[PDB]
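Note sheet for the following structure.
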Amino acid sequence: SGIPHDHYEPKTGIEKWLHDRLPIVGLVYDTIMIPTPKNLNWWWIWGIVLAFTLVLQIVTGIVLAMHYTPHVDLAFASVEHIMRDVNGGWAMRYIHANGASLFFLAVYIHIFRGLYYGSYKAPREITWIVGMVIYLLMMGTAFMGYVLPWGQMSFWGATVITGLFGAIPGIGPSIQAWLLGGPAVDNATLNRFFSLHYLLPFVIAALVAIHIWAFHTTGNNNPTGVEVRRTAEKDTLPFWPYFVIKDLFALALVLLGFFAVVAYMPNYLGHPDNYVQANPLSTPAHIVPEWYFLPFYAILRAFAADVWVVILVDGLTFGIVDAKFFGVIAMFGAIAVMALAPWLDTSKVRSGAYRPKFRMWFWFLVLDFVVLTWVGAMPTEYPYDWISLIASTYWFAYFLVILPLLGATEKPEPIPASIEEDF
Amino acid sequence: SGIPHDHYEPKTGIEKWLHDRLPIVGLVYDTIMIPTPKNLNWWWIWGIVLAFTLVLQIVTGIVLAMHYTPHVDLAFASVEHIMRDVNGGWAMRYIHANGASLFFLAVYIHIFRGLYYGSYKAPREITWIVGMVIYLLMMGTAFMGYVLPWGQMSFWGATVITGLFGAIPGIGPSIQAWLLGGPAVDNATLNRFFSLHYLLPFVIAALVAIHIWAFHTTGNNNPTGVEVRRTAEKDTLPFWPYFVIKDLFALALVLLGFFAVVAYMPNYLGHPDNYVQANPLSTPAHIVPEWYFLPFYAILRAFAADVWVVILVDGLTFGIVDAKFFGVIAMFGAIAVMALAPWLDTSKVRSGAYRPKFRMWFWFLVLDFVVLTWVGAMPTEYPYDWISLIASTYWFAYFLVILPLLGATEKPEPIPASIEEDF
Amino acid sequence: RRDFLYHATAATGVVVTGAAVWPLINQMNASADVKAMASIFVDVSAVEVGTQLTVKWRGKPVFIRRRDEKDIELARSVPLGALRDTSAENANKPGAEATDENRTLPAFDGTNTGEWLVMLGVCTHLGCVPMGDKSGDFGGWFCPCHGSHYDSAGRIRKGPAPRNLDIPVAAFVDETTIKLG
Amino acid sequence: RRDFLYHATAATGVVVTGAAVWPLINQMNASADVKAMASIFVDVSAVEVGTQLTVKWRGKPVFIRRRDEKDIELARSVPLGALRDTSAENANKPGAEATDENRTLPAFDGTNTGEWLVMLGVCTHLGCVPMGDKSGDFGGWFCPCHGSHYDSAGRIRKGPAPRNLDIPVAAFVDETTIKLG
Amino acid sequence: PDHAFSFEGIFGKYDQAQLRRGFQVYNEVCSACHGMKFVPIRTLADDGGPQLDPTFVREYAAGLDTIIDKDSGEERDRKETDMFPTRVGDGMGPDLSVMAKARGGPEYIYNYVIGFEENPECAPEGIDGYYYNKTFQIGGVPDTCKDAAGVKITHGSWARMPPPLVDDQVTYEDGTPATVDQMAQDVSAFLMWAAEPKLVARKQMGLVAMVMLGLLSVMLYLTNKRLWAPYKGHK
Amino acid sequence: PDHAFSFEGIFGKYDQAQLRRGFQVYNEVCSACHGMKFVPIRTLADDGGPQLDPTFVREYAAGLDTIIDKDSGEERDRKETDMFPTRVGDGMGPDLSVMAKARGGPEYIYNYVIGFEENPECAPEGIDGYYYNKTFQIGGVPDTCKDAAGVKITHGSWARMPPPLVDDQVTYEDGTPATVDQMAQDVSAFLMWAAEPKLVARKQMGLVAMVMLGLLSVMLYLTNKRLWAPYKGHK
Ligand code: HEC
Ligand code: HEC
Ligand code: HEC
Ligand code: HEC
Ligand code: HEC
Ligand code: HEC
Ligand code: FES
Ligand code: FES
């Protein structure tokens, strides 16, 4: 059971004088020969993808910062200095910019893999909490970063996603001014964002430290509602070399596609308007902040008192909870409820591979995510308003009511024993 | 023996559900209730001082970077923007600038405490190695940082301490250009230095991580040549609350003095010429890089073929080893030999409190350090040249020959037993 | 005493910690160079009355647009009913009803109001810049960030934006100038 | 085979890693905007021959100083013996001996050398700027960074600096100009 | 058909004669109003695009406007190391440094320059000082051409730029019919260069990396199939 | 004796009348050649120093040179938000923004302005265009005054600045003998302000922190003495 196999430091004198600093003991006993089940599909790779992508972003950023100058008058020029003069330039920038896209794409699949195979269910709450914390940090990071080029979309995205904090009453304008460094956006905001943007990744790495510490102490989830049967465990092959090699193969494929993009379709995920300098006096059409924030942008700009299911007219009972504040609360709740999940699913069961109704609702949820992604880009004119309202309502409904009802009446399936599934 | 007292997680349900993430187990069992001897004097505090100073510097820097603009045309102006407009300004800058001074002062006492009480002697080699690595990183950091204000001393200090790398043959100019971003100093160097300067502290923290991991696995030295007698150990009170409170008291005193300086004598340790903008066309008199690099500056500019003990005329046997390269090697060796110490002292003994000859030689070494500090500021005219040569020669002599001879014939003292020294 | 001394040491440590933390949260506030926040003299100077005029100030645009009769009549024909924000955000006067007579502007040092209207070109939803030049579904301004329809006089309509376009404190400089501040 | 396949996978991984690392070490090299490194036309234009003239170029100063007879005679009276660097660093000619006849400069398009001397104002020790205007213990230049005494013609003396002050490639523009590059 | 360029694909390293033609046009036509500050003059020798002769570059540079200085205010000789000039206002337009990315890009410029036909049969009078363009979409439209809800019934809108070229505005030294269409294509390619000069290097890097990573991935697949063999053989 | 200032110590928050006098002196004498770019004009209302009336500040600002713009080249009215002007060359000197720190500082300025006496009895002819000072140390010296190894025998050296003031150059509105010494002291204090405006806040913070930390340290000493009591009582 949970064989650590510390190696007893019996190799030789080198492995015996290393009794001063244990380090190799840690690596070997724990982070390399960690028994993992055999039943792992191709959905348990994306964590390696995320770690590599994080390293990539940190490196490329440390390189760019050697040529980026945070200032309204010299940011655009420095970015062009990069893409033209520097030796590698375009590569670093395109790899930095697009890799953010892959990062978020990979976390999406990392998260939805989790919702299916009960990875939030006990005893794996801490991992979930830490993951939501990370998600928040990395969203804030990417936001701070999209601003640095001082293009045109930078300015206005910052403007609105800071007016949010100002929507709330009493302490809105104060926070807004304390965050922007002033009444509106200017170089001060740029300096804050650069610093902050150059600091959070390390916090993320530490949090990834705790993320990895947790699911090593707590066994990796597995396609089944079963554990490694610790009591000797013919199942649960080790990590190295088997799963290391599997993950590296998938990672090679992913990097292949990523570099093909970088080299042929690099400006595809971007907004052309970010290639024109900023004008605080003129706003372009369809700001469309980005593609990894459209869901929450839509959940925000949906509630506007423009439907018979408009709960804003009812929330107006209290004269303080206006629309804006309502949408902001709705977004914060869209995330808080995803974090609260493990204490809402009242099921003494596990992976939805044995819960059909859950399968249907979950695929509807994935569809809802895609729809929200597609709607945040389209105007607030009919019919898109009804669509956004329906989708947000279903998100909240799933995460609040649907899981309890299932946990109550959702066991028409024969659960599998013997995690050694030699089929 | 080595009582960890994991606490068994018997407190309550909170301390029992924390069996998902051990964290509190680590803190309690290891990093708080770490048995430390009773025989500790006031020289075992400076590590807490260093940790706090590092945190202070990191914080103040993260704040400054919100207003500093890396560019030749806007650095000085941004520094003045800080010291005038910003709310706190002068405080952050003076605390950042002077705290570096305290940092190095504190590491000096941390290191010399070590040389006395055989803290480099086995089984504490890894700590020593890691400490020298750190010292290097933090020297490089402070150097990169003194440049950012783009004053006058910045430029020329950078110029010379980069011409060093160019002294060596074959791969000197290439490295020089690859480090400066060009033939000479300009904005590119500034960007590199800012980035680098804003990144190494985290590496230092990690290295401090390993630094703290090591001497927790390996017992804290103690005033004597004795261990905690693991086999139950009435000696070795715990860290918390006793030594925590002692260190915090000393730290309060130190911060008191430090803030008195910051508020009354802040520009004392500085160079006024760093308050005039840079002129690549005019060099001031007595550049005098700083005060924590004068020893090595002197060891460098001492060997010049201007004494009957001039080994440069002899090293000229090989036409490649000229003077400059000789001084550079001498400096790198001045540090490498301090790192090699634990394998040069051939003594099966410990703290020099029981080795008189060692006491005398060690106080001579401290005097040599002070002298080198005082000499790097004075010209290379007679008699200072002879002084610098003598001092460097004694440094090398100590660390190479003196310790072996002692380890041979240096045991006229009764060693103390029973680390419980109830005198 | 055990309790008193221990708790007092803890309290003093906490107080010092807070006194050290506050400035790390104060430096991010508006600095003195941002404190200035003063006025601007924009000269109307025959810009062909009826299309628009925009000028930068305080980091935001200040819209100075003449009036087109059709725009005017549409304005003056708006009863307070069915008007989201009837407060006439203009700070040059009290909270008087959001009426075009009060909402257009001072009268050149003369006596007339249905000819000029200078408001802050900042959407009250989240601070975007609406597009002018007769746009939207009400012959006024349209915000492209979320779709808020403004009217001729600038009062909010058809969108999430809660209130109309504010009007800063401004007076005239004897028939060719505007004072913003 | 076990050995072949495993070792080949490792080799390919290593190769890819290196191909990815190299640019992270290449970007820090001089960029194309630093590649330029071209020439400058400085006009002597009667600056009162005998004191000095300094101009910025390539990020370093280029010293153009006329000659003072006492400085000249001290120069021409220096035998190659007791001269640290006798190579005449000047790149406008071969490695001919560091003699004042070759070491002063071209002759205005005429025939004379003991009147002008333009060298690179960069100490060969570590690149500091020596102080001019008759300084040091040899009536020339003095480096304040470590104490290197230069002579009248710029040849190094009395210090760690190994070689004299180099002389870039320069020709005259017909009696009032200098071409640096 | 769509008149695809050379670079439109996995290959097509910027046929350079096209770019020299675009340069002949840009400096003689578009430069009168437009600028390219984000473009150094020394790039007309760098590989990939117009590999002109450096000496001609220095000549053409000295023959341009006067960019004064950064240290001592004095009208210099506009050395190549400087950037192309900037036309800012009073009847002038934006900067074309990266206009090929702020819009499939070059096709916009081609189909924009192409198309300035007379005013349609909805508003033949048109507007004073504004001219009509088939493809610009961010211009004003008269009320006579708008529908019932503000949308325009015209394909394009009214742009403030006049027609830049006639039937035979300039001569090509290489020998080629210099009609409007060829000039438009050429200048579009030149602007795409000015925006993406490092295109060919992009493509070559992409090829090299695709190849090396396919190799690595194949080898890893073999290693995986091997290691996992004794556990996937009976089923 | 040494004519210590007010701020020379643990107290001395910049007696403001002295600074107003120094301002009368600086704008009417030193400003002709020197500048203070690193100094905003609005600081003449901020506390600590000259708490002048804002309206006078705006007037004095509009009455200065013309600082053109940063966005649209056009000679503006020079609003207070801008910085003091800059005199750069052609018989002009450095910037006095932080000259009080690039040298005990203000004493240098006092003992420098003080001292321009005639040429000594080693070189009475002196030099053409250069004037003599007894305290500047970074100026040239004639060969007649140097020793055998280049060192000067004079106290100071020859500075390019002329004597700035005579016996009664300007009047003080408050009523005070405006001799040279008082003006020198006043202008020195003004420059020290221009360099260290946040001095008084520095001192008050230092006091507060010394106090709080002494308190904390005393309490920790008591706690230590207590905890370590049962182990240090028999000896
Ligand atoms: C002045 C006589 C011009 C010359 C000659 C050329 N251009 Fe221009 N251009 C000019 C103006 C005033 C504008 C702004 C138009 C507006 O309505 O805002 C432009 C615009 C362009 C654009 C941008 C179009 C867009 O979608 O915003 C392009 C791509 C452009 N012009 C191209 C172009 C070329 C290739 C030229 C030389 C052949 C050229 N223009 C000449 C003014 C003038
Ligand atoms: C031109 C007529 C001047 C006026 C009036 C004032 N100053 Fe000046 N100053 C001037 C020059 C050309 C120089 C450079 C001198 C040199 O030899 O390099 C200076 C220098 C100073 C300095 C710096 C001295 C030093 O050690 O470098 C100071 C502190 C100074 N001047 C002060 C000063 C004051 C207070 C004035 C008004 C009372 C003033 N100067 C007027 C030119 C001129
Ligand atoms: C060491 C510095 C650094 C790190 C670490 C870093 N970046 Fe950046 N980032 C930059 C710089 C510099 C820019 C501006 C240059 C650019 O846009 O490429 C930038 C810009 C961006 C952009 C906008 C790209 C563009 O071209 O508009 C995004 C998105 C972004 N960062 C996201 C991230 C995310 C997400 C992470 C990690 C979680 C990250 N970055 C890590 C330095 C860094
Ligand atoms: C909001 C949720 C969430 C986020 C965001 C998240 N994780 Fe996870 N992660 C999980 C969960 C749940 C598991 C499953 C743990 C288990 O099975 O015991 C997991 C597992 C892992 C694993 C091991 C198994 C696997 O799925 O590969 C790795 C490695 C990992 N995460 C890395 C990362 C990294 C690196 C990041 C970010 C840079 C990240 N994760 C972000 C929740 C998250
Ligand atoms: C987050 C950024 C950051 C960190 C971390 C940081 N600094 Fe700095 N440092 C700066 C900035 C910004 C400046 C320039 C402003 C200034 O000089 O105060 C600077 C300047 C300096 C200076 C010159 C001070 C002066 O005023 O001339 C020194 C010395 C220095 N740093 C040393 C250090 C050392 C040693 C460390 C930690 C080991 C450190 N710094 C940590 C940001 C930082
Ligand atoms: C080059 C040597 C060196 C450097 C530099 C150094 N250390 Fe140490 N450190 C030591 C040695 C040796 C010991 C003694 C360990 C023992 O007694 O087991 C030690 C002990 C310590 C201790 C515990 C006992 C004590 O002396 O306080 C702390 C805490 C500590 N170091 C922190 C730091 C921090 C933080 C830094 C830098 C930011 C640092 N040290 C830099 C060598 C070094
Ligand atoms: S920001 Fe103006 S409507 Fe959303
Ligand atoms: S740098 Fe010129 S002598 Fe040391």
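What you see of chain B is 2-232, 237-428, where the numbers are those given in Swiss-Prot.
This deposition comes from electron microscopy, 3.3 Å.
A Cβ is built for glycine as well, from the same backbone N, Cα and C atoms used for every other residue.
Quick look at what Swiss-Prot annotates:
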- B:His97, B:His198: heme b b562 binding site (BINDING)
- B:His111, B:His212: heme b b566 binding site (BINDING)
- B:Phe144 to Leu or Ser: Loss of binding affinity for ubiquinone and ubiquinol (MUTAGEN)
Straight-line CA separation, B:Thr232 and B:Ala237, 4 intervening residues not modelled, Å: 6
Cβ-Cβ neighbours of B:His212 (heme b b566 binding site) (radius 10 Å): 21
Entries of B:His111, B:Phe144, B:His212 which, being recorded positions, have CA atoms within 10 angstroms of B:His198 (heme b b562 binding site): B:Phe144
B:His111 (heme b b566 binding site) CB neighbourhood, other CB atoms within 10 A: 19
Structural state of B:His212 (heme b b566 binding site), classified by DSSP into three states: helix
Fewest other C-beta atoms within 10 angstroms, as judged across B:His97, B:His198, which are the binding-site residues: B:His97
Cα-nearest neighbour of B:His97 (heme b b562 binding site) within the listed recorded positions, B:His111, B:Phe144, B:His212: B:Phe144
In the chain carrying B:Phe144 (mutagenesis position), residues 6 or more apart in sequence that have Cβ under 8 angstroms from it: B:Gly158, B:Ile162, B:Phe298
Residues among the recorded positions B:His97, B:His111, B:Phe144, B:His212 that border ligand 5 - Cβ under 6 angstroms, in sequence order: B:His97
Where B:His198 (heme b b562 binding site) sits in the secondary structure, as DSSP reduces it to three classes: helix
